[PDB]
Amino acid sequence: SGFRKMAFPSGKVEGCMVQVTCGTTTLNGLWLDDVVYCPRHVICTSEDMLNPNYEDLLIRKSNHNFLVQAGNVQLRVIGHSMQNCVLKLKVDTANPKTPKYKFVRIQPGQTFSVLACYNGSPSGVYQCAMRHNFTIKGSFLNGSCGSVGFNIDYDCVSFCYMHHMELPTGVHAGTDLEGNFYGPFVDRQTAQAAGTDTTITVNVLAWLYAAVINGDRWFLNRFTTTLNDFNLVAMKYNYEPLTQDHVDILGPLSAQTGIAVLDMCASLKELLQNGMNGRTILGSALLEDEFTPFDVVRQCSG
Amino acid sequence: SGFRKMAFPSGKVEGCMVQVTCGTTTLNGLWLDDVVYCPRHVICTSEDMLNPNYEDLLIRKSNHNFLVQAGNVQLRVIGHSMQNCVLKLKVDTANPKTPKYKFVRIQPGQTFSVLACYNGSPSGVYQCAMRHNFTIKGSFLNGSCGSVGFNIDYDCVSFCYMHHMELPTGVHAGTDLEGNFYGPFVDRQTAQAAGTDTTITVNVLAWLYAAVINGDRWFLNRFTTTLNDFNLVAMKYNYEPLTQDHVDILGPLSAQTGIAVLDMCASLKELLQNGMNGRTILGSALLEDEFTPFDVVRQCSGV
Ligand SMILES: *C(=N)[C@H](C[C@@H]1CCNC1=O)NC(=O)[C@@H]1[C@@H]2[C@H](CN1C(=O)[C@@H](NC(=O)C(F)(F)F)C(C)(C)C)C2(C)C
Ligand SMILES: *C(=N)[C@H](C[C@@H]1CCNC1=O)NC(=O)[C@@H]1[C@@H]2[C@H](CN1C(=O)[C@@H](NC(=O)C(F)(F)F)C(C)(C)C)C2(C)C
């Protein structure tokens, strides 16, 4: 038993991390097959980042302007192209440690593991949930750009995030591996607003099932609710509306515990209106929305 | 910026995880050079675990009774020995992925990453802190025994923990890599009590420094207390007494923020005496003692 925020084993991703330097700017790159993917602001000087014209900046660069280092060995760049906010550097050597992979675009509420890197070297691994406003609460310092987010399904690494920036609220923003930002953000050093966040309801419910599986039951009772009436309470407390699709996704956890989804919704509705009154659920004094139903099934059944 | 509970990259350890089967019991082993380390209770049937005589149970096992698998490759067992609560199986092949390593015994308050494994396959990584009563709050299911805890210092993997059991309270217990349990626990299926816990004061202070480094300053106040006065408060709220050695270990964080340890102790004194009043620090509604000063320094620099 026990319930802990857990990251995927990072080994397969560690074998893909490289260092990319363009002039005075160094960041991380992801080496898959003969291509190194990295944030395009590697071509910027400090002043360029205030209002960069990336197409003009890239025209000024040639293959020899990109220093790519895999450990202590230099990889020769033989081609370069910009795709959205990502740079693709064709190298003359295919990564012998390339795992089976795919590039995916994730949705709000979904989680992924981040392998935080500096100078092409891995420093730590932690889990992130993509917020309703397309930001993540990570841990990223200077030089962390190009660090990636991923999920692993047995032997296949699904890359979903690449780190680009930190917003004025301390939250983090980035792109998918095709260079498209999650959210309304741009890679320019200018003040940018993230939308209002909303709590990921299906995830809070998933965590309440993880708590039940671990021995917590005080929030449980014979009360129930319609989907419509729970959604009125959800709007008041800034929670996402629960849909039949979300109820369906919670089915496996509901079957495992014998507690119907709308029965757990009645419990959640009560926790928001009445509060916890001095107690902790799974070591937390707050309701947590950073775990998906799949993250819960991963630790509470298999 | 941003402060997060973080595990070490696990690649080096993933390359050492194997599956160990003895009869109907399967768990994980750690393959270093030509030796596989695993919990000795792999030799037990479910009935044996209630009151095992490990010496007699092992005498009835031969090398052929142990099946060790690395991926889909059988590693032939050519020798077996028991050291405390660990079984050491000598195999016919040296692990070509053996990293540079040490076996260390950690103290309460110290942290490590656990690479949770099932059937010799790593499934997840998370950080654990060794509590004052020598237990950890982990996430371990059936077949997780043999999963290890470790710290990485650049290229060297310091293995400090091997998982063995879960206590009636839901907390977890295990041994160092020499098979000596942390705490008063024995590897027998019998109710065992963990000590009363005490909060790790120096870790709470390190986490308050992490909070200030990340813009969380509401709890900072204009007062500076003394070590003696802080210790009067700590003994009332079940916190460890702060020592000069602990103040010394906090030096780098105190220097990086320009906030003296006794200025931060006055913030902690006020948080304990007045409570957090429903307010949060680094997203938490509770004071956290799961981070060492080294974890805060390592993370806030980007080692
Ligand atoms: C990439 N290595 C860094 C990662 C940043 C550094 C501090 N924390 C992080 O996560 N990315 C940047 O420095 C990007 C980069 C220029 C500016 N920048 C920012 O993240 C800045 N933020 C913004 O300007 C904002 F708010 F719009 F997101 C900074 C003020 C430095 C935090 C570019 C090209 C966006
Ligand atoms: C090894 N794979 C498991 C890991 C356990 C399974 C559930 N969560 C865990 O951490 N270890 C065991 O099954 C050990 C093993 C016999 C019994 N045991 C326990 O963890 C039991 N606990 C105890 O008897 C206690 F309280 F003393 F710790 C159990 C009731 C199954 C949780 C031996 C040899 C200790």
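All residue numbers given for chain B refer to Swiss-Prot; the residues shown span 3264-3566 in order.
Recorded method for this deposit: X-ray crystallography, 1.6 Å.
Placement of Cβ uses the backbone N, Cα and C atoms for every residue, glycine included.
According to Swiss-Prot, the protein carries these features:
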- B:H3304: active site, for 3CL-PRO activity (ACT_SITE)
- B:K3353 to R: In strain: Beta/B.1.351 (VARIANT)
- B:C3408: active site, for 3CL-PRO activity (ACT_SITE)
- B:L3468 to V: In strain: Zeta/P.2 (VARIANT)
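Structure with Swiss-Prot features highlighted.
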{"residue": "B:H3304", "record": "active site, for 3CL-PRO activity", "DSSP class": "helix"}
{"residue": "B:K3353", "record": "variant position", "DSSP class": "strand"}
{"residue": "B:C3408", "record": "active site, for 3CL-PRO activity", "DSSP class": "coil"}
{"residue": "B:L3468", "record": "variant position", "DSSP class": "helix"}
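It is B:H3304 that, of the recorded positions B:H3304, B:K3353, has its Cβ surrounded by the most other Cβ atoms within 10 Å. If you take the Cα of B:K3353 (variant position) and the Cα of B:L3468 (variant position), they are about 45 angstrom apart, rounded to a whole number. B:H3304 (active site, for 3CL-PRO activity) sits 9 Å from B:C3408 (active site, for 3CL-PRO activity), counting Cα to Cα. Calculated from their C-alpha atoms, the gap between B:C3408 (active site, for 3CL-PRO activity) and B:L3468 (variant position) amounts to 33 Å. Just so you know, of the recorded positions B:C3408, B:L3468, the Cβ with the fewest other Cβ atoms around it within 10 Å is the one at B:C3408. Taking a Cβ distance under 6 Å to any atom of ligand 1 as the criterion, the recorded positions B:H3304, B:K3353, B:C3408, B:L3468 reduce to none.
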